Each structure stands twice: as C-alpha cells, then as structure tokens.
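Heads up: the structure comes next, in structure tokens.
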Amino acid sequence: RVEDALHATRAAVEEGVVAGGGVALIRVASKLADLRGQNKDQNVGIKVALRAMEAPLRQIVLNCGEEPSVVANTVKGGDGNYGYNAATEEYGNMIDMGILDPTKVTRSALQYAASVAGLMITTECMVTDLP
Amino acid sequence: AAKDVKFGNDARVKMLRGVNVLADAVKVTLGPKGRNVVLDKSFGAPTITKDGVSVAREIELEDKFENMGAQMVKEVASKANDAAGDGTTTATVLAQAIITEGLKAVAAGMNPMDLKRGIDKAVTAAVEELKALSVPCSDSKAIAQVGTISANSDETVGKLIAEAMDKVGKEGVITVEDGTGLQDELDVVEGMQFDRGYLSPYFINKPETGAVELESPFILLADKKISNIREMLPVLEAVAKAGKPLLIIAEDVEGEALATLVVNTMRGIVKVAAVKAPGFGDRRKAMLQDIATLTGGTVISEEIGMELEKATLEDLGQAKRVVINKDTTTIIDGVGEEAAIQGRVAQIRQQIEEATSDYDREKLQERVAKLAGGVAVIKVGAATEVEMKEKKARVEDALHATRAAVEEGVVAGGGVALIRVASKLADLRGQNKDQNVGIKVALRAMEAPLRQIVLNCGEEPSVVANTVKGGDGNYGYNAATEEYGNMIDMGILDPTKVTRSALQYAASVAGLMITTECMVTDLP
Amino acid sequence: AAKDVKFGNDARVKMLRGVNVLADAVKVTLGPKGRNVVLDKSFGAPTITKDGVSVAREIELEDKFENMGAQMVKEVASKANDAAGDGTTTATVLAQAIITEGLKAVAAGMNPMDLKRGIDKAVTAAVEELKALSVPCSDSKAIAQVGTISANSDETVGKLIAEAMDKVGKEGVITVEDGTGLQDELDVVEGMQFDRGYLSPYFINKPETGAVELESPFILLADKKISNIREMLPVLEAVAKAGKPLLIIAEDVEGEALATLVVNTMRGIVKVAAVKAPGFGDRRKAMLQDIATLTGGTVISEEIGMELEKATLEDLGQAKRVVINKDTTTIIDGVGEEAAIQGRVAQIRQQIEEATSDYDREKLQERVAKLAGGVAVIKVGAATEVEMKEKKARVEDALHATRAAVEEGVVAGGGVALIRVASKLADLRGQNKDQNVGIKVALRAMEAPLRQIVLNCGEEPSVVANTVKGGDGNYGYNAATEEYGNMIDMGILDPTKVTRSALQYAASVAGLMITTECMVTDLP
Amino acid sequence: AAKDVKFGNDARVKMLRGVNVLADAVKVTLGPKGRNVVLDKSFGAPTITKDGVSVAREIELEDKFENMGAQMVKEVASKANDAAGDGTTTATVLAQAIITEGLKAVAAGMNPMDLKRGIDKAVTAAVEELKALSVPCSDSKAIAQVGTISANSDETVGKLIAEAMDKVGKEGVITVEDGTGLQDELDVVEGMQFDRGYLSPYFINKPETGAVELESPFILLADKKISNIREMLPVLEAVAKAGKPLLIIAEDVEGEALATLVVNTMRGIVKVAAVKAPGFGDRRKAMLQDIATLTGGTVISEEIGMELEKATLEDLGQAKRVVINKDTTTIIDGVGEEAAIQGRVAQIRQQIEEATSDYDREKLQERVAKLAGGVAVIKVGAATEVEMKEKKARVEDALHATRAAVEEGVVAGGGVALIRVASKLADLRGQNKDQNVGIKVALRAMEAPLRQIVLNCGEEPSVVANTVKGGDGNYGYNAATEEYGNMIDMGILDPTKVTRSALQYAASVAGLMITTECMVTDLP
C-alpha cells in the first residue's frame, strides 16, 4: 500500500490532482464543445475523442447498476470539480469526497489511448503468419 | 389430429420469442419519429407504413408455439383499438415489457399467481392515478381543440366534430362519409345504432377500416334464426332484381345460411350483410320493431306466423346507408315516416310512465334515444377527390378520438401519462415479495412506451425518463421538438381512454402468459 | 499462450455446472446415512469411500470453465478442513446452495454486489447466532464426552485426549504416534511447534494425513534464504551418511535448492524436508536460537559470517521426531540440554521484565510457552498392527476435533446448528431489495446440510427442515435413529469452530463467483 | 489428470456390467461339471483352464467404470482364497446375485443403507446356521478322510497330512516340498513362521502359488527401517559372492532400497526378498532375536549402534529353505544350535513364569510354540517328476483345505451348505420393508452357487434347488453322479471356513457397491 500510495503521490506532486471516477475527462471534454478542426472529417474526429472521454464515467456507473447516460449528462451540467461518487451514489465535489486521480494518470492514459487508437484507425493493411 | 406438446419454461420461452418478433417489428413506428416498415404484397410493390396496427395484422410466424405467443397478444391489442381507437401500437410494447420481466421472475423461481395479482393491482392503481390525471373535455371549445389536434391541426376537422357533436350531443351517433364537392356538410337523419357487429367478415368491402358499407340496401327483419337459406330464396331474388344490396337482421344466422351468404355476396351475386338483433329476450323483439319502424320494413316473426318465403319486397325495410363494424351496425337515414317514427317514440316514451322499475325505465329510454335522436352525418368537402377521401380519413379518426376524450378526458401523450402515473405508484406494495416484484415489473413497463419513442428519435431513453419523472402533472417531453414542458399545452396528448385500455389489456394477456404452464399445438 | 474468454452469464453457467458436479458427488456421503463413492485407481481395484474430503480431492472436469468453478470451491473448501479438521463436505453443499440461487437472482437482473453484501451480513449475523447457540467445552469432563464422541464412542480415546490435554493444556501441543505394545502411553517431552509448514509437497510421505514425518533427523539451522544447493553440498553428504533424514529451517528456500530437494528426496536420496523460519524480522532470528538451544544445534547465520559449506554434523540440531503439516512444523523431543533449555527460558523470562511494551512482552511469553511447555506424545496401544494404526487415526482426528471444541465450544450437528441459526435471522434485512434477496439466499443455504442429510436417509427434507425449525435452542433431528430431540444430548454434534468455518468459506467462494462477470482459460 | 465422474444410476450400471463380465467368465468352471475357458498368452498357445481363480486374475475390462465394477469384487474374492485356499470361484457367484438384486432394489427406489444392513443381518444369521450345520473335524481319522477327499481320493495324501499334523499338532506349521525319490518323507525341523509376507511382489519366482521360495539363503536381520540401499551395499556384495539368495527382515524396507532390490533381484543378480519383522513395539525386537538365534544370525540395530555397513556373513543367519506368501513368511530348518534355540525357549518359558498379565503370557507362549515347536516337512514321493510335481500340488491344496476343516469343521459341498442355511433363514426379518427385501436378496443369493453347478451339468436349476431345499441337515445333490443324498456321505463336502469367507466377503462387496452413489476415473 505504501509502494502504491507512494508512486501515486509522485504524480500528484508532479502534476497535481483531478476528480477520479474519470469525471475529470468528462469535465474537460464538456469544456471543449465548440472545439472544431479544419474540415468536417477532423470535426467528427474531435467529437469522437470528446465522446470517448465519457467512457470512464459511463463504464463505472454502469458497474454500480445505475444509468450511464443519466449520470454522464447530470455530471456534465455542473462546473469545476462537481461529479459522482461511485462508492456512495452521491453527487458532490469529487476532491472533497476524497475520490480522485493524479493529474498525471488521467493525462497519460488519454494521450496514449489516442495515440494507439489513431494509429489503428489509419491502418490500411495487416500481415501475419499462417496458423 | 396428432398434437405437439411443450411445457413450462420451455413453452414460455417460445412464447416470449414470438411476442418479441411481433412487438419489435411493431415498436419502431411509435411516436413522432417512428420508422418505416415495408410489408410485401404478392402483387406488385410493397406497402410502406408507419402504422403499428397495420404491421401487427401481417405478423404471423412459422413456429406454431411462437406464433401462438404473437397471436395471443396481437388479439388482446386489437381489443384496445376497438374500444378507444388507438394504442394497439402502444398496448403491444406494454405487454412485451411485462412478459419479459415476469417470466424472468418465474424462471428465477418466483410464483406466477402472486406475480399476476401484483401486476394487476399495479394496473388498477395505475388506472386510478390516471383518472385524477385526466383533464376533462366537455365543452365544445375543447371538443374543437381535440378534434383539431387529432386531425393533425386541421381546424376544419375540429369545427366539423364539435358541430356534429353539438347537434347530436356528446353521446349522439355520428357517421362520416364522402363529400359532394368542396364545402363541408352536416345533416341529422332518422336513424339508429345498436350493440351488434357483422356475423362474419368477408361481407366487408372496406378493408382499410374493416367495416361493411351498403348504399340504398334492403333490410330483411326476421324475429327468428335463419339456418336455412331455403326460406331466403324468394326474398333474395326479389333483392336480386333492381340491382340493390340487402341487410339482414335476424335473431341469428348460422351454418349454411350464413355460409352460402359469406360466399355469394363475395361472388358479386347481390351484396348482403347479416347481423344479430340487439339485446336478448322480449326487449330484443321490441327493438326489432324499433327498426322496422325507422326504415319502414316489416318484422317477419314466426310468432305472428309469418314465413320468410312469403316475404316480398314491401316487407323489406330501407335506408340510404348502413355501416357495420366488428361490433357495431349503424343505420343512416331511414325512409320510415316520422309519423310512424315519432309515434313509435311517443309509445316508448309513455311506457316510461308505466315503468314500475328503474331498470325497465332505463331500457325504454335507451330505445327512444336511438330513434328520435337520429344520426349525424358529416359529408366532407375539399376540391378534387384525392384530398376529399384523405380529409375523410382524418375526420373518421379525430371523431373516434374525440368520442373517447369526451368519455374520459385527455392525458399527456408520448407515453408520459403512463410514466407519471407509475411514478406516483412507487410505494404501492402487495401481499408477498413475489407480488412486489410484480407491481414493480408493472411500474417499470409503464416506461417502455415513452422509452421506445425516445429511442426512435435518437436520444437516450434512460435520461429522458429520469428527467420527466422528476416533474409533476402533465409535464413531459415533446418527441417532435425534443422540448420539455407541459405535454397538453404543446399538443401531444392521448385520450384518457386509449392509454387506460392499452394498459389494462396489456396486463390481462401479460397475466395470462405469465401464468401459463402449458402449450399444445398441431404437428408440423 | 492463446486463451479462451467467456463472459457474463455464459461464463457463470460453466462454473455453476462444475460446482454442481463437485457438489453432487460430495454431498452424497453426508450424514449417518451417507453413500459410497467409487474412486478408480490406475492400479488394481478401486477405492470405495464415504469421506467427502477424499472424493473432492479426486474431482476434476474435462471442460476448462466448469473446471474453474469446481476447483474454486474445492480450494476454499479445503481451507475449512485445515482450520477445523472436518466440514469440507458441509461447506460444499453450502457454496452450491448460495451459488445456485445467487446466479439465478443475478441472471434475473439483481445487483451481484448488493446481494454479496446481503449474504455477507447474513453470515456475520449467523456466526453471531452461532456463538450464542454455542455451548462451551472447557472442564476436562466435556473434553472427555466430546473426545469420546469424535472417536466413535471409544471411551478409551476420550480418556486419552482429556489426559493429554490435561498434562499440557487446552492450548497444549499434543502429537500422536504409533504404540510400543498393548497399552496407552503419554510422555511429555522437550519440544516445540510453529506457524510454518513444508515449503512444498512431495516432501510428504504420509499422503493420507497429508503431512511429512521424519524420525531422528538432523536439523539445519541457518539465518538466511537458501537458493543454491551449492552451499548445501558439504552438509547434505554428511546427512547422506548415517543414512538419517534432515530438516531444513531457514529464512526461506527458493528455485534451485528447493527444486533439487523436492526431487532428490523424491528419489530416496537421504530424505530432506524444508520449511520457513517462524515469525519475521528480529524476533525471527531470536526464535531460530530458541530452536537451536532446544535441539542442541548451531544457527548458521551469514551475519556471524558462518557458512553452510563450513557446516559439519555437530552444528546440526537433532530430535527424535518432527511432523510438518500444510501450515505447521512441530519438533518432538529435541536433544537440547535441559540446562541449556531452561537457561534460554530464564533469559526469555527476564526480558519479560525489561519489557517496555505490551507487544514485546506478548511475543516473549509466546516464546517461553513454547519451550518450557514442551510437547505431549501419545503412543497409541492397540495390539496387532492393524488395530494399532486404525485406533491411531481415530486419535488424531478426535484430537483436532476436541481442539476446536475447547476453543469455541460445540453446537448441534446433523446440520441443524445451521438451521437454527438462520431461523433466528429471519428478520434480518439490508439496505436494499437486492441485498434483501441476498440475506434470504444465505439463510436458505443454511438448511442445505440438514436437507441433504435427511435425503440420504431417504426421508422428506421439507418436513424435517420445517419440524426442526419449529423447536428452539439445540433441538433437531437425529439422522442415525430418525428421532427428534436435543442434538447435543443425543451426541450428534459439531464444534462451533467447524460449522462457523464451513459457512464463512462457502459464502466467500459463493460471493466471488456471483460478482464474477468474466472468465479466462487456455484453449483446448 | 482431468477426471471423469459418473453418478447414481448411470455409475451403478457400469459397475454391474463389469462384475457380470467377471462373473459369467468365472462361473463357468464351477463344480465338477464346469466348462472350459481359454486365456490367451502372447507366446504360443492359449491356456485352457477350469480354474476360476486364474480366470478372474486375467480379467480386466476396457471401460474405466466397468473395470471398476469387476476389480473391486476380483480383489475381495482373492481375500476369500487367502483366508481358505479355495472358493474364489464361489464367492464371485454369491456377490453377483446380491449385487444384481440389490441394484434392482436400489433402482426401484428402495434405500441402499437399509438394504445393506439387511444383507448383513442375513449373512450374520447365516454364519450362525453354518456353524450348527457344521460338523467338526478334530480326530486324525477324519483329517485323513478329509485329506483323501481334497487330494481327489488319493488316500496317500490323507495319510501324509494326518501324520504330519500328528507330528506338529493341529496348529503346527506344516510345509510341503518336492520329494527325493519314490517314497513319502516326513521330517520335523527347527523353523518358525510369522504373520508377515513379501514387501512387494516381483520377488515372486513361483507364480502358480504366488509365493516366494529361496533355498539355502543368507538372512539379513536389521532392527530399523532401511531406506537407502546405500547401507545394503557392503552386505550385497558379500551375498553376491557364494551365489546365495538373501531375505531382508527389517522393521520395513521403503522406497530407495525396496526399489533397487525389486529391480535387481528381478534381473537375476543376487536373488533377494524382504519382509517386515513380526508384530510391533517391544515384542518385535524380541522375536527378531528369536529369529536371529534360530537362523544362527546377528540382529544388527542402531540402538546398540551397529550398522548395516559393519555386517559380515557371520551376522547373516542361514536356513535350508524359506517360503514367503502374500502375508506369511516361514523359515524352514534354521542352522541355529539347539542349545541356543532351546535356551531361548528356556528364558521365554521362564518369562512366561514372570508373566504379569494374561496378554503377556499369550504372546510369550506364542513365541516358544513356534521355535521349539518347529516346522514339519513333507517331502512327496512319486517316481518320474511329472507325477511328483503333481502329487506335490495336490498335497499343498488338501493341506490348506484340511487346515480349514480342523479349524471350523466341514459342511455339505456342491453349494448345498449355503442353500440349507438359507432355507432355514426364510423368516429373518429386519426393522423395515427395505431391510427385509435385503434379507431376502441375501437368502435368494445363497442358491446361486448350487443353481450354477446344476446348470453346468445341464439340468434344471430351479428343480434341484426346490428338491434340495425340501430335505434337512446335509442332504444335498451330488453333481457328479446326479444323485440326491447325503453330500457328506458321498464325498462332496467343503470346509465350513471357506463357505463362510465366500459368503461374508460377497455381501460386503455387494453391500458397498449397492451403497455407492458415485464413481470417479481418469479420462481414456
């Protein structure tokens, strides 16, 4: 527990902290609604990315046996650090509830997921050995 | 014949499966954003429609057990439609939700009978919240408002309906037919309507509405049952000549007589329609005379010793038009002289003084009401036949609807009436755990409708349901505009009566499948 | 390697099926009236048995997923036996009961987690009901009625245990072995026992008790982990000579030295058993010196710069006999000097004084207790070898059994302890309905033992379960004679510790499976 | 190893299929009109044999479950031959009748445990009836009549056996070996015989008898368990010289050592055979001294601190011949000096005077009986070794046979002893319906033997059974001459002890199988 909490606070000291339960990703995406690109296609790309950022939250909520769609929308409506505690099914400030994530973990996961998803989306050919 | 028997859960799943096919094919038309269903015709091009009622008639499955599942619920839904005029489409999704959850409870080890009582108690509770929720529709401004919305915002239709209604009264009988050209028309004519439909389909020559419509027909009135068309011949040949149809009202019409008829009017040889006399016993025969008088015919009763063979054409009563439903026959403009008529009316009316019983008095008043009350006839004007028959359609519908609204008021449309009432029923509990789950299955299913529609619009069902529930009274979501607000105010509403029937009926067939332990069918 | 993943319900069904197999094969022996199971052996005639632990040991399924379900519970079931000494067979029908109903409810759409928490509450509340229901076994008279009951009414065995425990203690280490002639001997010797077992099976030469038994072995005491059997050589040949066994007590033995021992010893090349040092940190090295002093050996610590290569036979400790369980090593009759020993006890006993803490003090008393306390040895007398090994087995068992009775007392057996405990928690409810259902699955499962037992006797379960539930305190049904009465008076009982264990372990393993949404194994 | 589990009815039927194959293959040799069975042999022509025991030994079925049914009973049947010296052939038929009816009863839904307890009460009752029916065999005139009958009417054997037994007494160790020339020899030598057999087959070099035979061997007596053939080295090379065999009498020989000798002795390198020392505890080391003195050898122990490595040929004891059975080692003509022998006999017989208990007295007298008592040696004459090896075999059998006759007497043979006892137990009843059916399954089964022999003669089983049942005492049916009369008088009889073992062992296995609910085996 020490090794983990240790590792974690490493990242907190390094990049601070944000709401966990992946509500951070949903707050961030919700602030970028007007974000657009150069041509329609890049836009669909932007909305796809923005759409993916709720996944964390939806999946979790899905796991408590509550409605993903409802909580994601409800969470999106607030501002700052307002989110949903999965452990208690209560809405409030995620940080205050203690539930949270190192700014570094939410960040790394996001950038990395987008790197690999983009590569696959642009893949046109696959070669492997015969079974 | 050799049968195939499947039992319990094994049976229940087949059934469930069949109702899933009927309901899922049907549920995509629900709401204002419903999808198209393409129904193939052996001849030509397919029919594309968004009418749930149309899709259900054509659904028939190859598996004998699944089809039994689909067909059982298909029938208990047509009854919702006969009663109110819509909700067939609604009634079905209600049933699918309950059967699916119910059967899970059962397979899961919970008791079907407790589950049924709970569901039913939930439906009963639901009907009660639905009445306090109901907003009255009595004055003709609202009748006008109701007719206009039901006719797709054509104030013309609304005016028509309110007018017809003001003329024959809220309870009055109103018929609607093709127009004589651009302009609209309303004329009350000597008539009567009883609680009796066709003794057999086939006589039907208007498939759209599933009804029989005869013009300038002869009416054979016989106080007895005609099992032998041997007696019919003379009168039928007299009806054969002149080139006019025939209506037959006898105590009953069975086998051969009815069979040869079902065949012959269908061959083009003389169009004839048969229907059971209204009521039963003594009062039935008096009501037989109540018709002979109105149309100017003569009842041919064996009692007075008159035979059918000795019938000619003057004994045959007559009118301008007659419509016969699955369960209703309506006589339009009888030739009977008013004199003869108001005198038959005066009579009944005095019998109202000699009535030594409240009941008897009510039975007599019912008849007088019918004859002197007459029948309203709306003839719809519009310029070039296409628009005319179409406006005819919108009128028939808004009319049946306004009938129901006037009978039970209106409630929020778009499936929200149902979600609101159920939200009012959460603490509703029953006599044991099993029943409680039943009440909740019922409470849950009430959201289905609303959900499916939201589903058709491309928005999330769980969100809208959750949002709408949090409100009160007639607050709901407008599927057309995707805007929340008071549903009544916006125009999306439904007659208290259709939502109530689709639900009660949904609970009946759901109660039955859920409480079924066995299925027998023919061998493939 | 490429894997096969099955998910959600699909995944839950493989598991239920595997556990059903384990459960149905095992539950048939349960009772006074249990059925024989035939377990085949590659060589010869097969084994016929009524011992649930054995059969389960043999259960293994061809289907990889089904296999996982059964093995999950087979694993946790054995832990009930290790902590109690019986009840693997009980615990089993229990996981099966919970799992069956839990997965049905989960499939019906109830929340797995809420249900797990409800079950958990039910077990907790239930263990509570169980300790109150519990009746103590303290005075050597009860150790006696009980010890005899475990021995199958051999009063001789009971006497043996109340006396053996009387010499050392309720908490007293007692070991049992072969006898010298007809008569029963008990001698207290210098000795000790710790919380560590063999570092690997294979070292086992007594597959029936699943323990290692070495007589007159050398004991190697080093203070460090040994991974290279390169360091061993100088001492292992010295042990190969004199053709005597060797017990290895080190901080831990990994990879190379451990595998080479598990093999070389599995070949008859001088027998050598390995086990971890007692405790951790500083107090660990301290206990190793206690062991040295006790056995007259020398602790070889790299810290004193000693080397295992520099070890001669003299530095080895020695004792007349050692027994190594799955989680216990016990050294019987060490050659250590009574002077050496009591002096190491004087030391430890002064430190107790200089104890600045309640914990350092507690750890120290633990140490003095082990040394000065010694180890009891029961040599069983029978006369004619067959009777001897048999009467010996009954003693080991009754010993372990009574150990549990002294510690937590006793409760009604025949699975009724469970049927009373659940019966008093009827009203236990939770925070939500799912959790509520969970309490009921747990409480329903507590009747399984009883029900199954009744069935094997060939009587009606439902009736007996009901009848039993109706009485109070320790009133039940005696499966041998089919008579109802106080279970304890009629002698059919179970240690509060074992019944508690079987139940807790069943809910643990049942609980993990329910919440399981996914399963992964190698392909076929 | 992934297992295969079969349950209830599915498992029980496989078991039945297997014992039916064993039994029908075995039942055909029964009695004097038995048929022939051919056992294929990989090299040369098949062996034709009417000896049922040989046949059961070759029987092994392919289906793991089927095989299980047969191997269980094949094994307990051999216990019948071990305890008597014949009757395997009998016992198999008895278990088959019980199992078939038993499984019928279990399957019709009757309780297995009740049935078992019922079969056993019938058997217990049967054993008692058999002792009363039993006629004693104590005077040597009868023993001679018995010996003659077992040898197939060769009076010479009857004489021999009578003489040898008169020489060592009714309980005397009597041995039989090949003769020196035409003439029967009988000589008593110093020798002893203990209750311990070979520590492993393979050491067997006379497969027909299934026993070990070493001539003029060295005897290693070691008081300690020997686990490493490392210690055996020094002494193995010394027995390797002089080319003489060896017999290891240790506390026990396990793993390492046992394996090296089983391999080596099978490779013809130094023939060695090991057996455990007699008894347990103290009296064991004492009897080891008895054997050391008897063979003129030295007990090498660790207590005195002597080692296997420090043993020379002088420590080996020595004897003219040793026979090692499945559970018996017997030493013939030890080289010990009689002063020494008789002196040991002296001290022991002086210990008996110092015997403080009855138990200690029994044990000491046992020891002296064997030593000073000795071992009778029958050397068979014949002329031309063909006849000689034959007459020798007939002696081993009539001897073992006669042994049973003197211990418990004899009863009618031809399977009628069993039938009489059963006809007398018709009224045995139990506690409930099921146990009764059981007593009857048993009572029905004791006729199997007789019916089968009768079948083999080609007569109607039902008939002979009815008829035999009608008489009393030893009146039965002589299968060889097809005449009814006194079985005893006509020469057809059986040692009461063998009919007994066959019955008791048959019901035990019948009961266990009938009380089996599950079977576990490896995957093919």
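Numbers in chain C track Swiss-Prot; the residues on display, in order, are 2-525.
Technique stated in the header: X-ray crystallography, 4.5 Å.
A Cβ is built for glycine as well, from the same backbone N, Cα and C atoms used for every other residue.
Per Swiss-Prot, the feature ATP binding site maps to C:30-33, C:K51, C:87-91, C:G415, C:479-481, C:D495. As a published mutagenesis entry, C:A2 to S appears in Swiss-Prot alongside the note: Complex stability is significantly decreased; when associated with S-76, same residues as in M.tuberculosis. Record note (Swiss-Prot), mutagenesis C:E76 to S: Complex stability is significantly decreased; when associated with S-2, same residues as in M.tuberculosis. The unchanged residue is displayed. In Swiss-Prot, a published mutagenesis experiment is listed as C:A109 to C, annotated Forms inter-ring disulfide bonds. Prevents ring separation and leads to the formation of high amounts of symmetric GroEL:GroES2 complexes. Under the heading of mutagenesis, Swiss-Prot lists C:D398 to A and annotates it as follows: Can bind ATP with normal affinity, but is defective in ATPase activity. Binds non-native rhodanese, but cannot release the protein. The annotation that Swiss-Prot gives for the mutagenesis experiment C:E461 to K reads: Temperature-sensitive lethal mutant. At nonpermissive temperature, the rate of general translation is reduced and a defined group of cytoplasmic proteins are translated but fail to reach native form.
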Neighbour tally for C:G88 (ATP binding site), based on other Cβ positions within 10 Å of its Cβ: 28
Which listed residue (C:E76, C:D398, C:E461, C:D495) has most other Cβ within 10 Å, given these are recorded positions: C:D495
Distance [Cα-Cα, Å, rounded] between C:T90 (ATP binding site) and C:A109 (mutagenesis position): 29
By Cα-Cα distance, the member of mutagenesis positions C:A2, C:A109, C:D398, C:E461 nearest C:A480 (ATP binding site): C:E461
Binding-site residues listed as C:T30, C:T90, least Cβ neighbours within 10 Å: C:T30
Filtered C:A2, C:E76, C:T90, C:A109 - recorded positions with C-beta under 8 A from chain B: C:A109
Candidates C:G32, C:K51, C:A109, C:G415, C:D495 (recorded positions) - the one closest to C:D398 (mutagenesis position) by CA: C:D495
Cα proximity to C:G415 (ATP binding site), best match among mutagenesis positions C:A2, C:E76, C:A109: C:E76
Distance from C:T30 (ATP binding site) back to C:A2 (mutagenesis position), taken between C-alpha atoms, in Å: 40
Rounded to the nearest Å - Cα separation of C:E461 (mutagenesis position) and C:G32 (ATP binding site): 15
Residues that sit under 8 angstroms from C:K51 (ATP binding site) by C-beta distance, when 6+ apart in the chain: C:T30, C:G35, C:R36, C:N37, C:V38
Between C:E76 (mutagenesis position) and C:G32 (ATP binding site): CA-CA distance (Å): 22
Those recorded positions listed as C:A2, C:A109, C:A480, and which of them has the most Cβ atoms within 10 Å of its own Cβ: C:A480
C:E76 (mutagenesis position) and C:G88 (ATP binding site), distance between Cα atoms, whole Å: 13
Between C:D495 (ATP binding site) and C:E76 (mutagenesis position): CA-CA distance (Å): 22
Number of Cβ atoms other than its own within 10 Å, given for C:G32 (ATP binding site): 24
C:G415 (ATP binding site), number of other Cβ atoms within 10 Å: 26
Distance from C:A109 (mutagenesis position) back to C:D495 (ATP binding site), taken between C-alpha atoms, in Å: 36
For C:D495 (ATP binding site): DSSP state (helix, strand, coil): strand
